[PDB]
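The structure appears right after this line, and notes come after that.
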Amino acid sequence: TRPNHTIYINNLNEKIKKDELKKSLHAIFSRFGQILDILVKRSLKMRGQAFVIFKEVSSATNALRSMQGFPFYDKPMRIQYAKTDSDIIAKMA
RNA sequence: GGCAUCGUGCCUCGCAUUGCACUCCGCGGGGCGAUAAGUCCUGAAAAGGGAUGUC
Ligand SMILES: C[S@@+](CC[C@H](N)C(=O)[O-])C[C@H]1O[C@@H](n2cnc3c(N)ncnc32)[C@H](O)[C@@H]1O
């Protein structure tokens, strides 16, 4: 869909603890660019999914194209662009 | 430290969940101030932290 600073990742293994997931996502995705923040909740609506906020869209695009489907804690990651700017990014625009 | 109450969030099990958030709580059982986390609180920010009542 329309390119965004923030990639939306779901199909994540819901048994990973909040901290380990967040840092794993940071460790993996920081090759593709500078990460402003990563947002992870284990709530019913928000489990199995994460927002990764890149500083540059080029990183997000390259991240999404390159990591798509990657086996991650025994599930393949599904990556889409976020439907919407993260507050941290829009608060700048 | 103990009682009792409330804010905040974390871990864990069963069942359920593929879910687009930053305005944030699946139901049920268990364990929690703890250099964790926090959406709550202090502070102008860096940062720091449960609070109230009670013996
Ligand atoms: C009434 S319970 C809170 C339950 C929670 N508010 C809920 O919706 O299920 C109070 C107890 O939870 C524990 N607790 C709540 N917040 C905590 C925190 N941030 N850190 C450590 N323990 C906490 C404490 O052990 C306290 O004795």
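Numbering starts at 1 and runs along the chain as it is shown here.
Heads up, header says this was done by X-ray crystallography, 2.7 Å.
Placement of Cβ uses the backbone N, Cα and C atoms for every residue, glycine included.
Copied over from Swiss-Prot, here are the features:
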MUTAGEN   A:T6 to V (Swiss-Prot position 11)  Abolishes RNA binding
MUTAGEN   A:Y8 to F (Swiss-Prot position 13)  Substantially reduces RNA binding
MUTAGEN   A:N10 to V (Swiss-Prot position 15)  Abolishes RNA binding
MUTAGEN   A:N11 to V (Swiss-Prot position 16)  Substantially reduces RNA binding
MUTAGEN   A:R47 to Q (Swiss-Prot position 52)  Abolishes RNA binding
At the Cα level, what's the spacing in Å between A:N10 (mutagenesis position) and A:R47 (mutagenesis position), rounded? 8
For A:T6 (mutagenesis position) and A:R47 (mutagenesis position), determine the Cα separation and express it in whole Å. 17
Compute the C-alpha separation of A:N11 (mutagenesis position) from A:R47 (mutagenesis position), stating it in Å without decimals. 9
Go through A:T6, A:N10, A:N11, our mutagenesis positions, and report the one whose Cβ sees the most other Cβ atoms within 10 Å. A:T6
So for A:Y8 (mutagenesis position), how many other CB atoms are inside 10 Å of its CB? 18
What is the number of other Cβ atoms found within 10 Å of the Cβ of A:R47 (mutagenesis position)? 17
Any idea what DSSP makes of A:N10 (mutagenesis position), helix, strand or coil? strand
